[PDB]
Amino acid sequence: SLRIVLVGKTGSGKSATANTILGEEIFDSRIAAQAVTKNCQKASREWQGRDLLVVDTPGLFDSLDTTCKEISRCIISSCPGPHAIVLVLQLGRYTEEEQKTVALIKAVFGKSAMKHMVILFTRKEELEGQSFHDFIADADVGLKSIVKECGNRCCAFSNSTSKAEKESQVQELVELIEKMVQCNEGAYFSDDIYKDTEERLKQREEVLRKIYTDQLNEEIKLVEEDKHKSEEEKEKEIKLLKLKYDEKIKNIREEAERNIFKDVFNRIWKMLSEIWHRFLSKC
Ligand SMILES: Nc1nc2c(ncn2[C@@H]2O[C@H](COP(=O)(O)OP(=O)(O)NP(=O)(O)O)[C@@H](O)[C@H]2O)c(=O)[nH]1
Ligand SMILES: [Mg+2]
């Protein structure tokens, strides 16, 4: 299993990138004068060997409230921790919004997060006769710097362009991610946040297990000691109940993720309120 999070500016091609990872178009990718993704979204894909889990995020910079909301959502979805945090840029310069984005990940998740960051570019088809190598070779101090921090993990993507090319890019991305993780002591990203937020997640899931079971064992109890009902009626009812139960265990993960939101939000809000002086737009 691979947990990857796509963060970046608005319009950078995050959703497109997600689509090309997922093999089909799930998320909304189009050209806009607005944010097309207003909400953290997640999906899964059957791959050669693994289940790929892709977290698409709203464009980081456009609100302390909103930023805190979406980050928190991102954290919950990415639990227990992400394998790769992919910073998505349009081809060319490393710009101020990406600078602040990188600053944010650093600030909230520590500097220790930069081992799991990979840089991904979109519009690969736009460079034409120039090599991507040649491309990153002409780069600037800031781009070179962040590439260095990220361990020289860089990709270019063409979302348009055949499936076989696209899936090959997927091979590149996934492989490098596995390389990175292996060199990273073979585990996902784990933070003070992630540990706590996961513990909460586990606690509430076990709780809901206590709830749903005690609900089903009760509904069953009525049917057993109920008279005037045929045994076939008892059996048909209980069978349906058990079906609804097995459907309701499938539900716990999504329902659990919803319960902790405000708690993690508050925790992040405590932290982030002080810090926001760094991410204001001056002027
Ligand atoms: N040529 C080309 N265009 C691309 C590529 N990736 C994205 N685009 C273009 O960039 C536009 C923005 O796509 P989108 O995925 O919506 O960006 P986004 O990151 O989702 N924006 P947001 O995060 O606000 O929803 C699309 O209309 C698409 O045509 C790429 O690899 N090549
Ligand atoms: Mg989007």
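What you see of chain A is 8-69, 73-170, 173-295, where the numbers are those given in Swiss-Prot.
Cβ atoms are placed via backbone N, Cα and C, with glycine included.
Look at Swiss-Prot and you will find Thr17, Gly18, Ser19, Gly20, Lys21, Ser22, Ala23, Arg37, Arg133, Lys134, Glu135, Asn169 tagged as GTP binding site, backed by a large-scale study or a structure entry. All protein chains included, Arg133 (GTP binding site) registers 18 other Cβ atoms within 10 Å of its own Cβ.
The Cβ of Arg103 (mutagenesis position) lies under 8 Å from the Cβ of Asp150, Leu153, each on the same chain and at least six residues away in sequence. In Swiss-Prot, a published mutagenesis experiment is listed as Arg103 to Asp, annotated Abolishes GTPase activity. No effect on GTP binding and on dimerization.
Record note (Swiss-Prot), mutagenesis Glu136 to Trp: Impairs dimerization and abolishes GTPase activity. No effect on GTP binding. The unchanged residue is displayed. Residues within less than 8 Å, Cβ to Cβ, of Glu136 (mutagenesis position) and separated from it by at least 6 positions along the same chain comprise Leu101.
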Among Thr17, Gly18, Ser19, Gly20, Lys21, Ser22, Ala23, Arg37, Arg133, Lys134, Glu135, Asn169, which the record lists as binding GTP, the farthest-apart pair of C-alpha atoms sits at a distance in angstrom of 20
Recorded positions whose CB lies under 6 angstroms from ligand 2, from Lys21, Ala23, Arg103, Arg133, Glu136 = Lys21
Quick one, can you pull the C-alpha distance from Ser170 to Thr173 in angstrom, nearest whole number? The 2 residues in between aren't in the model.
-> 5
